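The next block holds one structure in the form of structure tokens; read it before the comments.
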Amino acid sequence: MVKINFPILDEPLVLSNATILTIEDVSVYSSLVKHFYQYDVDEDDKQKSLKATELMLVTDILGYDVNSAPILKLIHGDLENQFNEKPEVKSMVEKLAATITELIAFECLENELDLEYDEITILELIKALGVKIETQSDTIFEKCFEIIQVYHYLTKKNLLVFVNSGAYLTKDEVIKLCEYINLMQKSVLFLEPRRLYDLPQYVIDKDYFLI
Amino acid sequence: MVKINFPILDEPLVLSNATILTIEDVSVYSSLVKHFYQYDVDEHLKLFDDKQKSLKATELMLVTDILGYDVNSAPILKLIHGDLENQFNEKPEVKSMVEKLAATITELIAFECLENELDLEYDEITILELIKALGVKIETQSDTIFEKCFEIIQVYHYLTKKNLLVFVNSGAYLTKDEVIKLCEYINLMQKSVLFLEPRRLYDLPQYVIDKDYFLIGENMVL
Amino acid sequence: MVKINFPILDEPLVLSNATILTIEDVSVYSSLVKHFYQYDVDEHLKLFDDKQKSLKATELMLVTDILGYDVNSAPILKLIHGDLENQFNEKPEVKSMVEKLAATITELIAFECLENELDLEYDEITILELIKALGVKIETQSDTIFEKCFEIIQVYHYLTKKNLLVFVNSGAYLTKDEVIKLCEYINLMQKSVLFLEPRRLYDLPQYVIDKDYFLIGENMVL
Amino acid sequence: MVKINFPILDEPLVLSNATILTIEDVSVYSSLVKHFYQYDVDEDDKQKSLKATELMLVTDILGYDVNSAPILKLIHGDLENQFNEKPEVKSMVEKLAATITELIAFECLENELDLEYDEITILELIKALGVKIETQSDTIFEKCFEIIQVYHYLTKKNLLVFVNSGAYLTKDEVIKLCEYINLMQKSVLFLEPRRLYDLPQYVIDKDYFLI
Ligand SMILES: [Ca+2]
Ligand SMILES: [Ca+2]
Ligand SMILES: [Ca+2]
Ligand SMILES: [Ca+2]
Ligand SMILES: [Ca+2]
Ligand SMILES: [Ca+2]
Ligand SMILES: [Ca+2]
Ligand SMILES: [Ca+2]
Ligand SMILES: [Ca+2]
Ligand SMILES: [Ca+2]
């Protein structure tokens with residue numbers, strides 16, 4: 001359930017599900033952002049520190065790559081699972097693939113070479129279709145949603161941090177993100193330089209006090 | 001037919017179907033093998049006909065390591081998959097059938113994409129992608145060196161750009177009955193194959209350049 | 001100078017040297033940031049001048065993740081190393097000197113190659129290879145977000161193909177004195193830089209589009 | 001010091017330094033060649049079997065790649081060592097590199113960018129020179145020699161096997177190879193289908209007897 005601590009903070013802060021952390025001091029805010037990008041060099045999970053690779057750090061939302069080969073692999077596997085949950089439709093795809101197979105098989109036999117082959121699987125069909133996340137038309141909200149949905153897939157990630165993203169989002173959008181995150185039950189941090197609407201959030205004051 | 005010439009030969013030698021050329025002198029044998037591997041920078045080594053026209057270096061297929069020869073290399077697979085696509089292109093009715101089936105599959109996967117919580121897009125499933133997904137490749141059930149040779153000859157017949165296959169020093173791996181079977185198989189596929197040997201290959205019909213550099217026509221009809 | 005226009009503006013806005021543009025409405029701010037990232041497919045978003053001529057998409061340099069910005073990317077390094085080679089090409093005396101030294105080194109390594117028991121060959125040591133071997137790269141001693149910004153502006157000045165740099169939502173990382181220092185540094189390098197902000201950046205001279213979409217000239221001379 | 005055993009062989013045969021193994025039966029010869037290429041699937045060093053990666057197997061001599069990145073690395077390192085053994089000449093190279101460095105340094109300072117750099121090392125000079133084994137003009141003997149010389153570098157290889165190479169080599173050439181191998185003290189096997197001149201060699205007869 002991951003907790004955060006630094007010199008300014010007297011007691012470690014619990015980051016469960018969706019958390020907004022607002023730091024009103026510019027120099028402390030900029031410093032913490034810097035330290036996130038440098039994690040870990042300077043200074044629940046039973047006292048266990050998170051590996052650098054467990055961190056998912058986002059400032060440039062639109063530029064963030066949600067279509068990496070590891071992510072595509074998980075999406076295609078998830079889609080294969082959807083077919084597995086529908087035996088009716090899975091059989092349809094298989095029947096279609098078997099017809100295709102025999103058409104290619106006939107051409108293989110006509111070819112002068114002694115040719116062999118394996119099979120066309122549902123997963124191979126999904127991959128060949130080039131299924132990917134649409135990002136071209138993304139609003140910043142839409143891309144934030146896609147990033148969180150990807151974080152849901154990544155088991156080796158246990159903290160997603162949006163740096164200074166609040167400025168792009170309406171109150172209703174922040175709520176919608178948070179509600180999805182709460183349902184997901186993985187830790188997300190919105191690290192903000194000023195109050196994000198009137199939403200529940202941890203505020204470190206200009207006098208370094210926690211609210 | 002392909003013709004071979006080099007200084008030691010008095011005249012060019014015709015290489016039609018399966019030919020065995022035996023060189024009994026180690027130095028001359030070794031030099032000829034070297035010149036084949038250098039073709040055509042050497043010459044000395046001449047390969048022609050194409051009526052009087054030299055074979056391009058690209059037309060030569062040299063095999064010394066029989067088991068190491070990769071019948072399903074990336075370039076060979078690319079050729080096979082492209083040729084199979086062309087076979088569909090030449091058959092409009094069946095091409096249309098494959099395309100129809102791929103589109104029905106696409107519509108089914110598209111539905112699952114919309115059901116999925118992510119905003120998903122995709123391209124298309126092509127005939128080439130289907131051929132590739134099926135894992136089409138040349139059958140390779142050969143265990144022995146003898147068996148492997150047939151697969152190599154099959155590749156040679158497939159490659160229209162090749163006009164001479166040379167097995168270098170392969171006789172040592174093969175029984176007499178095996179060489180006969182290979183030569184019979186070679187005869188069926190029409191293209192020139194040379195077995196280049198350092199010693200006489202049993203008592204089979206063969207050209208022999210002996211220790212005094214005479215060309216002898218061994219078990220050959222007078 | 002570069003000019004920016006979009007429907008909410010009554011007339012184009014001149015972006016000369018350092019400019020702060022503040023948009024107090026979340027939706028309009030978010031939409032403008034999106035349109036910058038989509039430039040030029042959107043438009044709506046207009047960027048021109050080049051006297052009346054639209055900036056090409058390639059002329060825009062957008063920075064939101066300051067610390068993530070890679071100042072020594074492979075493309076940037078390739079440009080730097082090529083430019084340094086060109087600097088030698090423009091100086092025949094020094095080019096000749098480098099070539100002479102490389103040839104003396106070559107003759108020394110060549111001797112060791114002949115002493116070595118392997119039959120060794122080689123090509124040549126080029127000026128470009130020497131530049132690359134030396135590990136020439138932009139100095140990056142920045143620790144803070146503020147310090148990193150100077151390195152980004154330096155890259156922007158270097159890239160002649162870029163004609164607008166936009167820092168998106170960067171004001172939140174910087175003190176007032178820091179923004180002033182950045183703007184003073186930007187002024188020295190002549191090219192247009194836009195700080196695109198969702199809230200007023202201290203009391204610095206800035207253009208503000210307020211909640212009712214009025215354009216206000218904040219701490220600006222009347 | 002590696003030993004060889006198979007069904008036909010009643011006792012394991014010691015393969016020390018250069019060894020010629022002649023098998024007069026065509027079917028046994030072809031079979032053993034096949035098994036070498038399949039090692040290990042079918043059936044000194046204290047009873048320890050060699051890994052497949054310890055094997056260096058050569059039939060197509062001229063086609064064999066002696067200029068792989070791992071080999072080039074070792075050659076360039078060996079050449080750097082030759083300079084290290086000659087402090088006089090090493091200093092000459094360094095002095096020349098330092099002059100080059102300052103010429104580039106001046107251009108770096110003239111350039112509008114604030115540029116830094118490291119150093120030009122002897123090893124980097126050798127690599128930039130593109131030092132490699134010449135193979136284009138190779139006779140088969142010359143390439144055999146190069147292959148053995150490369151085997152000398154490869155510490156993770158402990159048996160080099162030339163399959164049916166004798167046919168290409170004169171007696172004096174086989175001697176020259178063997179003498180280098182004996183000096184090297186790594187195991188090399190010449191696997192031959194008939195006697196290789198009158199040189200000392202292990203012969204398995206047409207009646208399967210060892211001489
Ligand atoms: Ca067939
Ligand atoms: Ca398959
Ligand atoms: Ca596709
Ligand atoms: Ca989208
Ligand atoms: Ca969907
Ligand atoms: Ca040498
Ligand atoms: Ca400089
Ligand atoms: Ca260096
Ligand atoms: Ca070079
Ligand atoms: Ca050589």
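Along the chain as shown, the residues are counted starting at 1.
Header lists the method as X-ray crystallography, 2.0 Å.
Note: Cβ is positioned from N, Cα and C throughout, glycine not excepted.
Swiss-Prot documents B:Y29 to A or W as a published mutagenesis change and attaches the note Alters binding of dsDNA but does not abolish it. Applying an 8 A CB threshold to same-chain residues 6+ apart, the list for B:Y29 (mutagenesis position) reads B:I23, B:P198.
Per Swiss-Prot, Ca(2+) 1 binding site is recorded for B:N116, B:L118. Sequence-distant contacts of B:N116 (Ca(2+) 1 binding site), defined as residues of its own chain at least six apart whose C-beta falls under 8 angstroms from its C-beta, are absent.
The annotation Ca(2+) 2 binding site is assigned in Swiss-Prot to B:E124. Annotation note: B:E124 (Ca(2+) 2 binding site) sits in a coil segment as assigned by DSSP. When other Cβ atoms within 10 Å of the Cβ of B:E124 (Ca(2+) 2 binding site) are tallied across all protein chains shown, the result is 12.
For the mutagenesis of B:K132 to A, Swiss-Prot gives this note: Abolishes dsDNA binding. The structure shown keeps the original residue. Counting Cβ atoms from all protein chains shown, B:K132 (mutagenesis position) has 18 others lying within 10 Å of its own Cβ.
The annotation Ca(2+) 3 binding site is assigned in Swiss-Prot to B:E139, B:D143, B:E151. Other Cβ atoms within 10 Å of the Cβ of B:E139 (Ca(2+) 3 binding site) number 15 in total over all chains. In the three-state DSSP classification, B:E139 (Ca(2+) 3 binding site) falls within coil.
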_Local backbone state of B:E151 (Ca(2+) 3 binding site), from DSSP in three classes_ = helix
*Are there binding-site residues in B:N116, B:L118, B:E124, B:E139, B:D143 whose CB lies under 8 Å from a CB of chain A, and which ones?*
B:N116, B:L118, B:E124, B:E139
*Cα separation, B:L118 (Ca(2+) 1 binding site) to B:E151 (Ca(2+) 3 binding site) (Å, whole number)*: 48
_Residue pair B:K132 (mutagenesis position), B:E139 (Ca(2+) 3 binding site) - Cα distance, angstrom, rounded_ = 15
*Other than B:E139, B:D143, B:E151, which residues of the chain come within 8 Å of the Ca(2+) 3 site, judged by Cβ distance to the Cβ centroid of those residues?*
B:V71, B:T140, B:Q141, B:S142, B:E147, B:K148, B:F150
_Counting only residues 6+ away in sequence within the same chain, which have a CB under 8 Å from the CB of B:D143 (Ca(2+) 3 binding site)?_
none
_Alpha-carbon distance [B:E124 (Ca(2+) 2 binding site); B:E139 (Ca(2+) 3 binding site)] in Å_ = 29
_Using DSSP and collapsing to three states, where does B:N116 (Ca(2+) 1 binding site) fall: helix, strand or coil?_
coil
*Whole-number Å value for how far B:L118 (Ca(2+) 1 binding site) lies from B:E124 (Ca(2+) 2 binding site) (Cα to Cα)*: 19
